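A.B. asks: Here it is: the structure, laid out below.
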Amino acid sequence: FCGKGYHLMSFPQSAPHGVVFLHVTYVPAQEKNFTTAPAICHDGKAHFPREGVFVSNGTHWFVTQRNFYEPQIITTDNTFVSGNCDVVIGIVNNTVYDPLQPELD
Amino acid sequence: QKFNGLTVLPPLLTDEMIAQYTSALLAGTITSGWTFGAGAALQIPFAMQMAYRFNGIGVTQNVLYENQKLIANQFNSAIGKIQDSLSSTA
Amino acid sequence: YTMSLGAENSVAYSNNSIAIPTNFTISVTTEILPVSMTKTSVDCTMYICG
Ligand SMILES: *[C@@H]1O[C@H](CO)[C@@H](O[C@@H]2O[C@H](CO)[C@@H](O)[C@H](O)[C@H]2NC(C)=O)[C@H](O)[C@H]1NC(C)=O
Ligand SMILES: *[C@@H]1O[C@H](CO)[C@@H](O[C@@H]2O[C@H](CO)[C@@H](O)[C@H](O)[C@H]2NC(C)=O)[C@H](O)[C@H]1NC(C)=O
Ligand SMILES: *[C@@H]1O[C@H](CO)[C@@H](O[C@@H]2O[C@H](CO)[C@@H](O)[C@H](O)[C@H]2NC(C)=O)[C@H](O)[C@H]1NC(C)=O
Ligand SMILES: *[C@@H]1O[C@H](CO)[C@@H](O[C@@H]2O[C@H](CO)[C@@H](O)[C@H](O)[C@H]2NC(C)=O)[C@H](O)[C@H]1NC(C)=O
Ligand SMILES: *[C@@H]1O[C@H](CO)[C@@H](O[C@@H]2O[C@H](CO)[C@@H](O)[C@H](O)[C@H]2NC(C)=O)[C@H](O)[C@H]1NC(C)=O
């Protein structure tokens, strides 16, 4: 509605018989190739991502926001768990780090 | 019709050219979704895209994955119902 | 000549492959809209008879 891309801000300017608007928008660029997986299997449970998608760099797995690559370790507190491992087509076998356990030592 | 000083000018865009715009359009939104309408197209597997759109309404993503078969079936039988509504209803 | 509609590039769709942006550019587009005309007026009798 207000310029191509994701609208961020606008400023009006005058004109003799009209109004000219400047619409400042965000546009993504420089995108890479990643492998994905709808959900992960860990100890028999399906771990779905909360905010973002699980993405693989070939030999490692992470979780990131869909707007901009910012990889992070797939941990218990960024992924919710529901149902069983064998239920949704497309899971992959991986591990999940639990931040609590390093504290018990 | 047109026989004494009246005419009709042809359109600039022919039927095959419009059907080429609409083929490009709905061949994009399958492969890239809203993305291709902002910048470069980004290939995203379809089922993931639908799951996201579910999150976009307010239903937890897992609902789509668990029920993927029923969803696909309802979609298909709906397209066929439209095909027949149009094929018969004047 | 016959007009071209644009470039022809097909997307490498897969069922386990996603493309993700790693940078961004903010761009300031412009838009123009009229909102008025000259408030004209004509005296009908002077125009016709004067
Ligand atoms: C994702 O990976 C593919 C292949 O690994 C990249 O490939 C090319 O894209 C062009 C576009 O038309 C195709 O014709 C080629 O067949 C693709 N494969 C090649 C050249 O090996 C693609 O560019 C990557 N996309 C992103 C966003 O990283
Ligand atoms: C995928 O990502 C992982 C994690 O970044 C990469 O593993 C790292 O490789 C670098 C380069 O040797 C090492 O310095 C790091 O120690 C590694 N990470 C750790 C701490 O395990 C991996 O090389 C990447 N591979 C691909 C194909 O993208
Ligand atoms: C995604 O597509 C690929 C290729 O179409 C599918 O791979 C086929 O899967 C069957 C069942 O496991 C295998 O017998 C075939 O050999 C696979 N083909 C290839 C070329 O690898 C895959 O199953 C699809 N679904 C995913 C990955 O979830
Ligand atoms: C995920 O891990 C499970 C657990 O190892 C795999 O299931 C095993 O499959 C092997 C190969 O046939 C069997 O020998 C084991 O008996 C299975 N374990 C159990 C407890 O069922 C499963 O194949 C893995 N899947 C993927 C995609 O990596
Ligand atoms: C995103 O794109 C911009 C566009 O140039 C990149 O900007 C330049 O980065 C180089 C890195 O060596 C700098 O030397 C230049 O000064 C930057 N240009 C400007 C406008 O100052 C930027 O680096 C890209 N993002 C990333 C993460 O590399």
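Numbers in chain A come straight from Swiss-Prot, and the residues shown are 1042-1146, in order.
Every residue gets a Cβ built from N, Cα and C, even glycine.
According to Swiss-Prot, the record shows the following:
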VARIANT   A:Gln1071 to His  In strain: Kappa/B.1.617.1
VARIANT   A:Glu1092 to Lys  In strain: Theta/P.3
VARIANT   A:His1101 to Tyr  In strain: Theta/P.3
VARIANT   A:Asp1118 to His  In strain: Alpha/B.1.1.7
A.B. asks: Which three-state DSSP class does A:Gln1071 (variant position) fall into?
C.D. replies: strand
A.B. asks: Closest of the variant positions to A:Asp1118 (variant position), Cα to Cα, picking from A:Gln1071, A:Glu1092, A:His1101?
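C.D. replies: Closest recorded candidate to A:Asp1118 (variant position) by Cα: A:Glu1092.
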A.B. asks: Take the C-alpha atoms of A:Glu1092 (variant position) and A:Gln1071 (variant position) and report the distance between them in angstrom, rounded.
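C.D. replies: Rounded to the nearest whole number, the Cα-Cα distance is 22 Å.
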A.B. asks: Hey, what's the Cβ neighbour count for A:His1101 (variant position) at 10 Å?
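C.D. replies: The answer is 11.
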A.B. asks: Near chain C, which of the variant positions A:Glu1092, A:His1101, A:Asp1118 can you find when the cut-off is a Cβ distance under 8 Å?
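C.D. replies: Near chain C: none of A:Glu1092, A:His1101, A:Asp1118.
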A.B. asks: Among the variant positions A:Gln1071, A:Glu1092, A:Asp1118, name every one whose Cβ is found under 6 angstroms from ligand 2, counting any of its atoms.
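C.D. replies: Going through A:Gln1071, A:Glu1092, A:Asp1118 in sequence order, none turns out to be close to ligand 2.
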A.B. asks: Could you round the CA separation between A:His1101 (variant position) and A:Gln1071 (variant position) to a whole angstrom and send it over?
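C.D. replies: For A:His1101 (variant position) versus A:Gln1071 (variant position), the Cα atoms are 21 Å apart.
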